[PDB]
2 protein chains.
Amino acid sequence: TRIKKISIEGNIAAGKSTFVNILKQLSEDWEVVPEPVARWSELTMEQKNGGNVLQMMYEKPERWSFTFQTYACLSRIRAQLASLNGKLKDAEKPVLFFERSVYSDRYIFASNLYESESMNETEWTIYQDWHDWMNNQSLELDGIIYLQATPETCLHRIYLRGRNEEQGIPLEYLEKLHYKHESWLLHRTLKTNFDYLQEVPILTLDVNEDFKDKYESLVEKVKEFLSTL
Amino acid sequence: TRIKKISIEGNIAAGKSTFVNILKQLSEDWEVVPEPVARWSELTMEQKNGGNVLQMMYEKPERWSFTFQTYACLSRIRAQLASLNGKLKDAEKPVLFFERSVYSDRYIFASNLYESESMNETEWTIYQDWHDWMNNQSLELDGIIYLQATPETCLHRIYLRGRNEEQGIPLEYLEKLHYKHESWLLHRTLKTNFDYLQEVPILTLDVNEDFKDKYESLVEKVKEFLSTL
Ligand SMILES: CCCN(c1nc(-c2nc(N)cc(N)n2)cs1)c1cc(-c2ccc(CCN3CCN(C)CC3)nc2)ccc1C
Ligand SMILES: CCCN(c1nc(-c2nc(N)cc(N)n2)cs1)c1cc(-c2ccc(CCN3CCN(C)CC3)nc2)ccc1C
Ligand SMILES: O=c1ccn([C@@H]2O[C@H](COP(=O)(O)OP(=O)(O)O)[C@@H](O)[C@H]2O)c(=O)[nH]1
Ligand SMILES: O=c1ccn([C@@H]2O[C@H](COP(=O)(O)OP(=O)(O)O)[C@@H](O)[C@H]2O)c(=O)[nH]1
Ligand code: NA
Ligand code: NA
């Protein structure tokens, strides 16, 4: 039928990859689109390019932010389109869960990088123009699931996940991304250039408590949420 | 009916803008898409972004080449699409003349910048990946008109046109772009990643001689060329 498109949003190490890999196994009608950036962290040319630009960003973010953000967002659009045209053709209640969205790319990561002076105005305006247009009408979302975790939980989970590149990330940075997520998905203060987002239903799940072995209540909320869409 | 799409290709200051502004006036069925880069050289946000990135390129091409090439090519695709959907709806023999193409963006300018070490491998591979995909199937060309001028003619014409930024451009650089045009459009040695280009008819016009007041023979070749398409 028509595939339902649901973004999973949340801070770094909130548990989106964990949650998405629980969901995919629970239904034959349920597919996931993993985040390209997450995959970058034998090799496809995307993964070669992605690792290089990721490493260079850790060296010099004010040189590479624009390049990274454009490639991260292009790679997400192509992976989302491939799943939308390659999967759930024989599903009765098809749902595709996106690990983050083109909207987190812009309004969380790229925005923060502009605010941190890692992109100058021209870079940021070119990026927004490119983004507005690269999204010329489809990946429009039926709903968003916000996995809400404290910056402290995410810091603890970065430690748990043990990526060497990430161990130095300060709480301040996580606090900044946290505040952007709260503004966009909870208080809904943040104004985007995508009218329909104002209307999109948002399910907010508290995932401060470990859920890897105790996720049934979260899944019950997803199923109830999906039934309303 | 179906709009015929014809690229006008050639070196810097060969006379493409002059030739295109002669053609547009000769038929109500004939429209032109001026090159965004040419327009960048009151202001739309594209022109603000375009002038900034153009000026920065003259300062530091190895920093800005990727950003410039992506924005130059996006701006061309949107301007070409706007003309294809906004013009010649009531024409019997509609023709849209493109000032250069997405193919000159890649195989002339972006290629040269990679070869001049102004883009590193990752930048060049990201750029080619983005280009391959941003062209996901339409702007496909019915034909190409190659305005062929010697590097010396183009150097003389850069002098004639009197842009201050351009007066220092060496003959060596023009010679390099010349050789890329000869490889792509005359000898057809250059292999692109667009199969159908192998098949596209090419009209080659010698424009070493001034044509501003003496263009009737060139136009007669265009009309004969168009009749075969
Ligand atoms: C695990 C985080 C990795 N990370 C980033 N990831 C993304 C990202 N974009 C997407 N579209 C999707 C996605 N999944 N991820 C953007 S960036 C990162 C940050 C810095 C860094 C370095 C320094 C700073 C702040 C510096 N500022 C200067 C002082 N003050 C004015 C404010 C702070 N911010 C981010 C570097 C590398 C990477 C990979
Ligand atoms: C009038 C030309 C402007 N110009 C350019 N224009 C484009 C361009 N791209 C499009 N997609 C469309 C389009 N219309 N134009 C790309 S670049 C330029 C060149 C240098 C420069 C500076 C230096 C070099 C060569 C340096 N190399 C080092 C030594 N050796 C290894 C080889 C030479 N090449 C180009 C700078 C600024 C601009 C704007
Ligand atoms: O309830 C949870 C959720 C996540 N994790 C761990 O926290 C880290 C980050 O999770 P994930 O990679 O899914 O976070 P994402 O960055 O995808 O949001 C990983 O080591 C997970 O195994 C955990 O122990 N309990
Ligand atoms: O037959 C010609 C063609 C061009 N020009 C001049 O040569 C310069 C470059 O022409 P144009 O801007 O059209 O070149 P493009 O860069 O568009 O190929 C300009 O000063 C033109 O007026 C000329 O005197 N005679
Ligand atoms: Na599944
Ligand atoms: Na006309």
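The residue numbers of chain B are those assigned by Swiss-Prot, with the residues present covering 19-59, 70-165, 169-260 sequentially.
According to its header, the structure was obtained by X-ray crystallography, 2.0 Å.
Each residue, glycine too, has its Cβ placed from N, Cα and C.
If you look up Swiss-Prot, you'll see B:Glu127 marked as active site, proton acceptor, on the strength of sequence analysis. Counting only same-chain residues six or more apart in sequence, the Cβ atoms lying under 8 angstroms from the Cβ of B:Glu127 (active site, proton acceptor) belong to B:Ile26, B:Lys34, B:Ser35, B:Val38, B:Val50, B:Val51, B:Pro52, B:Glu53, B:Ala56.
The annotation ATP binding site is assigned in Swiss-Prot to B:28-36, B:188-192, B:240-242. Cβ contacts within 10 Å of B:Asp241 (ATP binding site), excluding its own Cβ and spanning all protein chains shown: 13.
Summarising the annotation, Swiss-Prot assigns substrate binding site to B:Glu53, B:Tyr86, B:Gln97, B:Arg128, B:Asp133, B:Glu197. DSSP assigns B:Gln97 (substrate binding site) to a helical segment in the three-state reduction.
Here B:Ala100 (mutagenesis position) comes close to B:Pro54, B:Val55, B:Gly78, B:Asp133, B:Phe137: these same-chain residues lie at least six apart in sequence, with C-beta atoms under 8 angstroms from its C-beta. Listed in Swiss-Prot is the mutagenesis experiment B:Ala100 to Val, annotated as follows: Strongly increased catalytic efficiency towards deoxycytidine; when associated with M-104 and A-133.
Swiss-Prot documents B:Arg104 to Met as a published mutagenesis change and attaches the note Strongly increased catalytic efficiency towards deoxycytidine; when associated with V-100 and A-133. For B:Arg104 (mutagenesis position), applying a Cβ distance below 8 Å and a minimum sequence separation of six or more within one chain yields B:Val51, B:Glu53, B:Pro54, B:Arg128, B:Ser129, B:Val130, B:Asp133.
Quoted from Swiss-Prot, the note attached to the mutagenesis of B:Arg104 to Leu states: Strongly increased catalytic efficiency towards deoxythymidine; when associated with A-133. B:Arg104 (mutagenesis position) falls within a helical segment according to DSSP.
A mutagenesis experiment is reported in Swiss-Prot for this position, B:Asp133 to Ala, and the note states: Strongly increased catalytic efficiency towards deoxycytidine; when associated with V-100 and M-104. Strongly increased catalytic efficiency towards deoxythymidine; when associated with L-104.
With 10 residues not built between them, B:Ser59 and B:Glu70 place their Cα atoms 15 angstrom from each other. Put simply, B:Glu197 (substrate binding site) is 10 Å from B:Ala31 (ATP binding site) when counted between their Cα atoms. Taking the Cβ of B:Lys34 (ATP binding site) as centre and 10 Å as the limit, one finds 26 other Cβ atoms among all the protein chains shown.
A gap of 20 Å separates the Cα atoms of B:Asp241 (ATP binding site) and B:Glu197 (substrate binding site). Distance between the Cα atoms of B:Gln165 and B:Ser169, which bracket 3 unmodelled residues, is 6 Å. B:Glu127 (active site, proton acceptor) carries a strand DSSP state (E or B). Taking each of the binding-site residues B:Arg128, B:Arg188 in turn and counting other Cβ atoms within 10 Å of its Cβ gives the largest count for B:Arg128.
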